[PDB]
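What follows is a single structure, written as structure tokens, with notes after it.
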Amino acid sequence: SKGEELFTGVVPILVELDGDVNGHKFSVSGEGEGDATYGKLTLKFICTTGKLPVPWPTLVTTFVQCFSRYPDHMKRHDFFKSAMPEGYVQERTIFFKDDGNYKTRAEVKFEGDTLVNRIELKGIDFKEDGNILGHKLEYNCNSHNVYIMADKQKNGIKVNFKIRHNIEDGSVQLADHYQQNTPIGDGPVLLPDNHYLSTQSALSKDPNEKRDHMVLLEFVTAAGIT
């Protein structure tokens, strides 16, 4: 795989998002690096427009699966790296149970030696006093399985998973994710057999940062094929 070679070392990452949730407009810029050899991501995000109008955890999945660690025996199933450097379009609808939904369109590609994730996010039908606009979600992330299947129809993949956000009262806010990825370039890509990615994420704060922000440490490994 041509794209695979671009990830053998540490790669700088830039994330830029413009969002509008129930008319609340905001922007976020993130910076960090990824080391796919260890399925590792380290990033810091800053809301550049002021206060983030939704809870930071709800944006984690939106903020580069090309950094997932694919075991050597599963290398032929790594769609994400195969689309590089030209990149891929990643689209999602995220349904927050008993609340609104986010629709996102992103382009993930290299700009020079930097992997960039540019995203537009639109959220509608949120409840003013719900868990999202009401900021009732804990500042943490549970671990999940991300299910991947080929989508020959579009020379891409279809992805689905259920994120469970912890609510401060002890309950859980489900966020059902439906995702599609298609290559931007014309080069061939790897269409995978069914498998999944196992994720884990840790959120923290920079003690010296006064802007609204999020520090993220994440590990992701592909699995499901012997």
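Quick note: numbers on chain A are straight from Swiss-Prot, i.e. 2-64, 68-230, in order.
Just so you know, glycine gets a Cβ as well, placed from its N, Cα and C.
Sequence-distant contacts of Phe99 (mutagenesis position), defined as residues of its own chain at least six apart whose C-beta falls under 8 angstroms from its C-beta, comprise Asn105, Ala179, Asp180, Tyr182. Record note (Swiss-Prot), mutagenesis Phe99 to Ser: In alphaGFP/cycle 3 GFP; improves folding at 37 degrees Celsius, reduces aggregation at high concentrations, and increases the diffusibility of the protein inside cells; when associated with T-153 and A-163. The unchanged residue is displayed.
Other C-beta atoms found within 10 angstroms of the C-beta of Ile128 (mutagenesis position) number 12, with every protein chain shown included. Taken residue by residue with DSSP, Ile128 (mutagenesis position) is part of a strand. Quoted from Swiss-Prot, the note on mutagenesis experiment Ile128 to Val is: In EBFP2.0; shifts the excitation and emission spectra to shorter wavelengths and increases quantum yields compared to BFP; when associated with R-30; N-39; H-66; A-72; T-105; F-145; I-150; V-155; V-171; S-198; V-206 and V-224.
The Cβ neighbour count for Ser202 (mutagenesis position), using a 10 Å radius over every protein chain in view, is 17. Listed in Swiss-Prot as a mutagenesis experiment, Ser202 to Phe is described as follows: In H9; increases fluorescence at 395 nm excitation; when associated with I-203.
Secondary structure at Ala206 (mutagenesis position), taken from DSSP and collapsed to helix, strand or coil, is strand. Applying an 8 A CB threshold to same-chain residues 6+ apart, the list for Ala206 (mutagenesis position) reads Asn144, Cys145, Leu220, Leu221, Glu222. Record note (Swiss-Prot), mutagenesis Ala206 to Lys: Abolishes the tendency to dimerize and leads to monomeric fluorescent proteins. The unchanged residue is displayed.
Between the C-alpha atoms of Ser202 (mutagenesis position) and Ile128 (mutagenesis position), the distance comes to 29 Å.
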